[PDB]
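Trainee: My structure is below; once you've seen it, I'll send some questions.
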Amino acid sequence: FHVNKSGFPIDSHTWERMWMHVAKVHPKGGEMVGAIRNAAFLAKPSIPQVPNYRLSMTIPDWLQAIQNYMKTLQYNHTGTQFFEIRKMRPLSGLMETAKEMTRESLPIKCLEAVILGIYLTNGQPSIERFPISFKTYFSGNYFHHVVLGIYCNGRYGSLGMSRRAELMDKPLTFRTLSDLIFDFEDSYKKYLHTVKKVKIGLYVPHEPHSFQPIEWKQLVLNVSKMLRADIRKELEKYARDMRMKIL
Amino acid sequence: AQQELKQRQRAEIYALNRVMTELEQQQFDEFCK
Ligand SMILES: *CC(=O)[C@H](Cc1ccccc1)NS(=O)(=O)c1ccc(C)cc1
Ligand SMILES: *CC(=O)[C@H](Cc1ccccc1)NS(=O)(=O)c1ccc(C)cc1
């Protein structure tokens, strides 16, 4: 996994190293790398319009519009992440990078989806936004995933980008934080991942000029050795703390 | 003439992304099978 620190347009070292990785993993790479690289003309892909909240939308409607915008950007399968996200950057500068995303319109992976999730949900203060991170185990490997948890009018949900349809957006229909988290765990069971750790962040402030970093891990719990009855408790205490604006 | 580089690279990136998506489904399908 390579990340582009060159900005736009992309400089030659990082560009070539993308086609590098693309020609190795593809069983018929190189044959097809040339066909894109060397082609006098390519179709100019459609630029999706960035959604704006209109008074005829419910919150679920706006949330689906944000998620549909991200799906149109597409998940990044190229191997080269195009927008660098430094997790502990001030919120202010991550928002600058989200602006980059909407204005450059390129594929994105899960972390960048979360930043853009935040950027598109600033401006609706009925929605609270907080990152959910998962460490999971499959076949002798550990993997890391992240989504945007969502809380609004007593219901929980998520926005996200994933290669798997069941590990991104979740409608605003879960009555506890635990029901949300437990849906992800069951979704991971479909792909034979065991959830080892779950990290819940803090509400992301709606000040887009905040220079504080996002809090990614106020709660960390080792769901592997824990029973569901006790995962629920630990998660339910923490969600309620979030709502009572203690944490 | 710097924008033109973006627009072309965008067009190549989406072109390439189509292929890796279609690849990843055949890989995942033949996995299952
Ligand atoms: C957040 C991210 O980059 C992941 C990468 C990943 C995570 C878990 C397992 C493999 C790869 N996003 S993801 O590629 O969409 C993804 C893929 C597969 C699963 C089972 C979950 C997430
Ligand atoms: C083969 C496989 O792991 C999938 C997993 C899955 C994921 C989400 C929801 C249901 C199932 N099983 S499958 O999709 O039913 C499937 C796909 C392709 C083949 C050849 C067999 C089974």
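Numbering of chain B is taken from Swiss-Prot, so the residues present carry the numbers 27-59, in order.
We read in the header that X-ray crystallography, 2.7 Å was used to get this structure.
Every residue gets a Cβ built from N, Cα and C, even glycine.
These came from Swiss-Prot, pasted as-is:
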MUTAGEN   B:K32 to E  Decreased VASH1 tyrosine carboxypeptidase activity on alpha-tubulin
MUTAGEN   B:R34 to E  No effect on VASH1 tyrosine carboxypeptidase activity on alpha-tubulin
MUTAGEN   B:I39 to E  No effect on VASH1 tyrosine carboxypeptidase activity on alpha-tubulin
MUTAGEN   B:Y40 to F  No effect on VASH1 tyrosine carboxypeptidase activity on alpha-tubulin
Trainee: Validating a neighbour-count step here. Other CB atoms within 10 A of the CB of B:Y40 (mutagenesis position): how many?
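Mentor: Taking all protein chains shown, B:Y40 (mutagenesis position) has 21 Cβ neighbours within 10 Å.
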Trainee: Any idea what DSSP makes of B:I39 (mutagenesis position), helix, strand or coil?
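Mentor: Reduced to three states, the DSSP call for B:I39 (mutagenesis position) is helix.
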Trainee: From the Cα of B:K32 (mutagenesis position) across to the Cα of B:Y40 (mutagenesis position), what is the distance in angstrom?
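Mentor: Cα to Cα, B:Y40 (mutagenesis position) and B:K32 (mutagenesis position) are separated by 12 Å.
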Trainee: State the count of C-beta atoms found within 10 angstroms of the C-beta of B:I39 (mutagenesis position), not counting that atom itself.
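Mentor: I get 22 for this one.
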Trainee: Between the Cα atoms of B:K32 (mutagenesis position) and B:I39 (mutagenesis position), find the distance and write it as a whole number of Å.
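Mentor: Between the alpha carbons of B:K32 (mutagenesis position) and B:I39 (mutagenesis position) there are 10 Å.
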Trainee: Counting across all protein chains present, how many other Cβ atoms fall within 10 Å of the Cβ of B:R34 (mutagenesis position)?
Mentor: 14
Trainee: For B:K32 (mutagenesis position), what is the tally of other C-beta atoms lying within 10 angstroms of its C-beta?
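Mentor: The Cβ of B:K32 (mutagenesis position) has 15 Cβ neighbours within 10 Å.
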